[PDB]
Amino acid sequence: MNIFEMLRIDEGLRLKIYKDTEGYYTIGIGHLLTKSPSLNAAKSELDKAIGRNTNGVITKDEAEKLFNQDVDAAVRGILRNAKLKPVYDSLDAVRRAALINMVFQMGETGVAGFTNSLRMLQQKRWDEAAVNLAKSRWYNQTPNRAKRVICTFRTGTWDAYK
Ligand SMILES: *SCC1=CC(C)(C)N(O)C1(C)C
Ligand SMILES: [Cl-]
């Protein structure tokens, strides 16, 4: 298991524009296009991201290219962030994947707001961090996925995903 397979499991793969759990226009492997309610705005974003006139449908190769870029961006967002970098640096390789998963889903700003959870992770208080992590809009809106990411933080294994 690795971060790409992990996020592939959580985000799925759709080759046509769809609405994510929040109702936002999205495509491929959880690639957010826009928060605007306009399908045309979304198609325009898609054409721009892919570099061709798509009409809302992309290929698997294109979905995967967007995915590669998004994972790379998430990782680099963490490394450039002053609240996130220290936590990442302190974690083992499995739990690092968990952090990348959160950032991928809710953004660098969003994760950096889990101030208390981040401090417990740095101290390696896994059970305590798990409980604090569950007290969140994130957990209540997407329980199954949050559970998987939280269990990963708690155990340091890939068991939530096998
Ligand atoms: S999060 C899943 C999990 C963690 C731990 C506390 C080690 N468990 O006993 C289960 C398998 C419930
Ligand atoms: Cl879910």
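Note that Cβ sites are derived from N, Cα and C of the backbone, with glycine treated the same way.
For the published mutagenesis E11 to N, Swiss-Prot gives the following note: Loss of 84% of enzymatic activity. Under its mutagenesis annotations, Swiss-Prot gives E11 to Q the following note: Complete loss of activity. According to Swiss-Prot, the feature active site, proton donor/acceptor maps to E11, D20. According to Swiss-Prot, the mutagenesis experiment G30 to F carries the following note: Almost complete loss of enzymatic activity. The enzyme is destabilized by 1.5 kcal/mol. What Swiss-Prot records for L32, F104, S117, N132 is substrate binding site. Experimental mutagenesis at this site is recorded by Swiss-Prot as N132 to M or F, annotated: 2-fold decrease in enzymatic activity.
Distribution of Swiss-Prot features across the structure.
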{"residue": "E11", "record": "mutagenesis position", "Cβ within 10 Å": "20"}
{"residue": "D20", "record": "active site, proton donor/acceptor", "Cβ within 10 Å": "17"}
{"residue": "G30", "record": "mutagenesis position", "Cβ within 10 Å": "20"}
{"residue": "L32", "record": "substrate binding site", "Cβ within 10 Å": "16"}
{"residue": "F104", "record": "substrate binding site", "Cβ within 10 Å": "25"}
{"residue": "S117", "record": "substrate binding site", "Cβ within 10 Å": "24"}
{"residue": "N132", "record": "mutagenesis position", "Cβ within 10 Å": "19"}
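According to DSSP, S117 (substrate binding site) sits within a helical segment.
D20 (active site, proton donor/acceptor) sits 8 Å from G30 (mutagenesis position), taking the C-alpha atoms as the reference points.
Classification of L32 (substrate binding site) by DSSP places it within a strand. In this structure the alpha carbons, written CA, of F104 (substrate binding site) and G30 (mutagenesis position) are 9 Å apart. Rounded to a whole value, the Cα-Cα separation of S117 (substrate binding site) and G30 (mutagenesis position) is 24 Å. Among the recorded positions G30, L32, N132, the ones whose Cα sits within 10 Å of the Cα of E11 (mutagenesis position) are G30, in sequence order.
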